[PDB]
Every structure is written in C-alpha cells, then in structure tokens.
Amino acid sequence: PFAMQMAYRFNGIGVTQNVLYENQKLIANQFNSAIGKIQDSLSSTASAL
Amino acid sequence: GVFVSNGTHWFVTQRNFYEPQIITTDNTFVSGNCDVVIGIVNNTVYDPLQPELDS
Amino acid sequence: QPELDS
Ligand SMILES: *[C@@H]1O[C@H](CO)[C@@H](O[C@@H]2O[C@H](CO)[C@@H](O)[C@H](O)[C@H]2NC(C)=O)[C@H](O)[C@H]1NC(C)=O
Ligand SMILES: *[C@@H]1O[C@H](CO)[C@@H](O[C@@H]2O[C@H](CO)[C@@H](O)[C@H](O)[C@H]2NC(C)=O)[C@H](O)[C@H]1NC(C)=O
Ligand SMILES: *[C@@H]1O[C@H](CO)[C@@H](O)[C@H](O)[C@H]1NC(C)=O
C-alpha cells in the first residue's frame, strides 16, 4: 500500500515513520498543491522547455 | 520490518525474506495513541522479560 | 535478570 511505501521512504531519509502516519492528510494535501503548481506553471509561461 | 497476518495470527518480518517473529517490545516502539493512524489493528504486544521476572 | 531478583 502507498502510505506504507511513503513511510518506508521517510525512514530512508532519517525520519521515523510515525511522523508520516500522524501527518498523512497534511502530507497528501501539500503534494496535491505542488502538482497543481507544476500544472499551472506549464499553462502560464513561455520558455520552460 | 512489517506487520503481517497469516490469517489468524500477527507477526513481524523483514521485507525481503519471509521469516516471521513474535511481536514483542524489543521488536517495536511506542508513539502516540490509536486515533491518529488510518488502518490500525487491535492485537497484543508480548513482554519478553516479565513472565520470568516476577521474583 | 541475575542481579535484580527482588
Ligand atoms: C498461523 O500461525 C499460527 C501460529 O504459528 C498457527 O497456529 C498453530 O496452528 C497449528 C495447527 O493449525 C497448531 O497445532 C498450533 O498449536 C497453533 N499455534 C498457536 C500458537 O496457536 C496457525 O495455524 C497459522 N495459520 C495458517 C493459516 O497457517
Ligand atoms: C479495538 O479495540 C478498542 C478498545 O480497546 C475498540 O474501541 C472501542 O470501540 C467502541 C466502538 O466504537 C467504542 O464504543 C469504544 O468507546 C471504544 N473504546 C475506546 C477505549 O475508545 C475498537 O472498536 C477496536 N477495533 C475494532 C476494529 O474492533
Ligand atoms: C482499505 O479499504 C477499505 C475498503 O475497501 C476501507 O474500509 C479501509 O478503511 C481501507 N484501509 C486503509 C488503511 O486505508
């Protein structure tokens, strides 16, 4: 499962996995906002590529 | 490792080779209470010292 | 074990 995958990747950078599990909804909301910022930066620019 | 169920009983095992162990307090660590983990499961955690330190 | 046998 994807949240257990993300917990083990938190464990890989030296953060304990309870930090992920206790902040799961905040971490998923920060991720969805950053994906939206990528999308509208590519809908509003000139020369990224 | 990860908590796994064989169908009735819960164990802990390493991720790359199946080798199940009894869930004790040397296997695990405590953090917080049970209402802030999506998907938490009720089970028992064995003390590996106290049934034969009761002297 | 072999010292805290209280
Ligand atoms: C899951 O593991 C448990 C514990 O190792 C198994 O329980 C044992 O089952 C056998 C026969 O079914 C009994 O002779 C033992 O006494 C049981 N041990 C305990 C501690 O209860 C259980 O059978 C396993 N389940 C599956 C589906 O493999
Ligand atoms: C796991 O065990 C706990 C008790 O240790 C159960 O929590 C109770 O659940 C009922 C049903 O909603 C509540 O009325 C009680 O107030 C709860 N107790 C406490 C102390 O909060 C819980 O239901 C069990 N989980 C499952 C899936 O059965
Ligand atoms: C897994 O999905 C079931 C429904 O299929 C749901 O009831 C349960 O809350 C989910 N568990 C987790 C840990 O997300």
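Residues 1093-1147, in that order, are what chain B shows, numbered as in Swiss-Prot.
Cβ coordinates come from backbone N, Cα and C, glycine included.
Going by Swiss-Prot, these are the annotated features:
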VARIANT   B:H1101 to Y  In strain: Theta/P.3
VARIANT   B:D1118 to H  In strain: Alpha/B.1.1.7
For B:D1118 (variant position), the three-state class that DSSP assigns: coil
Rounded Cα-Cα span from B:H1101 (variant position) to B:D1118 (variant position), Å: 19
